[PDB]
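Below is one structure; the comments refer to it alone.
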Amino acid sequence: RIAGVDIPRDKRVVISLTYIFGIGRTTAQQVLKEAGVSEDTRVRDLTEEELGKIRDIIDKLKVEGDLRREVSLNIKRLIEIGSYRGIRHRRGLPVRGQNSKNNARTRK
Amino acid sequence: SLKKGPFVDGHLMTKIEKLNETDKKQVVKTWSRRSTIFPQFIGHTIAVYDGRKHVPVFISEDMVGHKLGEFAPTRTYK
Amino acid sequence: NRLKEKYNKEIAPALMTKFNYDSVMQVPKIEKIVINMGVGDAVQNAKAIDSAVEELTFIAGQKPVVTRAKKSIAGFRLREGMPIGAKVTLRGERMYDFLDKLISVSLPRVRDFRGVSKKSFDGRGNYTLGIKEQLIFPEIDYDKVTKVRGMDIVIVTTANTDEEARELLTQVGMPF
Amino acid sequence: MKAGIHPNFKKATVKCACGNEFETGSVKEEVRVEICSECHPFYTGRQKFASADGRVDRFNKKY
RNA sequence: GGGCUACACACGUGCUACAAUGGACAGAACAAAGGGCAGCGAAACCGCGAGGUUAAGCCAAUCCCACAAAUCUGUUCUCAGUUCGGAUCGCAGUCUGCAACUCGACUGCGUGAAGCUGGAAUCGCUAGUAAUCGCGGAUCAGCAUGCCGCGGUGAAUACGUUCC
């Protein structure tokens, strides 16, 4: 399926494309204008023309494994160079500058 | 810091360009942590003041888009 | 059909003049392909064996053997028997069809595919593909997939040393 | 071959979304494929998208 | 220059949700009260947006902040960890200011977590009140989920003093 990962057949296109790692709502609406599917179809109901345009538009976009590997490269970069922000990446303490005597409970 | 430029202090820029007009030397004891790293700093070992000591850090190709005080935590913890 | 003709016609003179054999019979040939399954969840999930007794019959129509554990293991909570893993052996025409499915059709669908390893040769001339997701070539049908349980493929040449099995499997179509 | 045990085999006309067709023999009579070997970008040498994309940041001085 | 923003933990107060009386998208309306002189800043232009450039008017019942929001009306999803929720985080930006690294608010793209109404226990409210929705102002360059006021819709119940 489209980027090597599924989209659900029984949703609309705008939100079935959200389940691809790298496309949210607004890049999905930027796609389907360029593709011309008019945002009101199931993806169980498309044509091979109409879904192939979606495929190669997304092939032009930085989506599936590129995003994960490059964001891991950024995180490993500022872990390895030193970089207190990567120290927060490592330890499980919040990165953006946030109080830690209380919650900080996404990270530990 | 958007389109005005990057930021550095003028004194640290002066010291680094004196260092760069001939060749590298010993560490630069520098209390400025607020200043970004220009690509012309790379190789210059500089001593950032953490609050109580001067920590030496050697600047690489990656350590550019950040600032100096990213390479000196101020709070010791365990 | 097509991979036998490709292999014979293009590869056997080219590989024979690449390794300078003193006879045509010294040219390595892929003899068999053994597809291991290795499902060991038969203990806690007694039905699960039928998964890939179902699937590996669809992967290649030669039905796999419901293979048994040859020794009781207490650390795996398992007595000798209570069969573990399925097994296909493969030689003939369906096997070159199977490498046609792997090389040309399946291995794109590895969702993080890059150079699959140079370092998967044993030192004798044999290769293994380690698969982690059971849907790679389009027959597997996501509809009929809940457990993603992957697969071990053992591509077995007749090569006596190792790097000529390398130069065989590059020319068959395995990317590295 | 044992009878009544193996499923059938017909001549699979494997397609692709890039239009390249290929022939095997499978359980399915006809197979449509979205990404073949010649469609997948790893097989096509140094690929367009990810290899044109993967230049690491040149210490982004530019501005 | 750092810290008062530490963090394994407990613990008061609050905000946001867990969703169809809902979410998203488009249309229509209705407020009060207060602030503005090196301040409030229209309109136009550009930028997806945060905002930006030139500049009218205003020492103010005139002009601006100031395009109120729940609401109502159509379209859409159909009861799922989702078209719920937004944490966290990467990248790219914007504004303030010598300077936003520790340590600012906001935007844009993307990732999307715990959570499906909460054990023992426990609090507030008797009417324009509680619940809910926005607006304003001090403080202040910038920082508000706090506080101090303002309106919008707007309930349920009080037999009674047996008990705390």
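How was it done? The header gives electron microscopy, 3.1 Å.
Backbone N, Cα and C atoms are what each Cβ position is placed from, and that goes for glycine too.
Per Swiss-Prot, the feature Zn(2+) binding site maps to D:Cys16, D:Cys18, D:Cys36, D:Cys39. DSSP gives D:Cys36 (mutagenesis position) a coil state; it is part of no helix or strand. D:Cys36 (mutagenesis position) is surrounded by 22 other CB atoms, counting those within 10 A of its CB over all protein chains shown.
D:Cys36 to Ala appears in Swiss-Prot as a published mutagenesis result, with the remark: The protein does not accumulate and cells grow very slowly.
Quoted from Swiss-Prot, the note on the mutagenesis of D:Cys39 to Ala is: The protein does not accumulate and cells grow very slowly. Summarising the environment of D:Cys39 (mutagenesis position), the number of other Cβ atoms within 10 Å of its Cβ, over all protein chains shown, is 17.
Annotated Zn(2+) site D:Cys16, D:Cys18, D:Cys36, D:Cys39; additional same-chain residues within 8 Å of its Cβ mean position, judged by their own Cβ, are D:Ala17, D:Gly19, D:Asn20, D:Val33, D:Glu34, D:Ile35, D:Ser37, D:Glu38, D:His40. By the criterion of other Cβ atoms within 10 Å of the residue's own Cβ, the least surrounded of the binding-site residues D:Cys16, D:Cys18 is D:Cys18. Rounded to a whole value, the Cα-Cα separation of D:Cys36 (mutagenesis position) and D:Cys16 (Zn(2+) binding site) is 6 Å.
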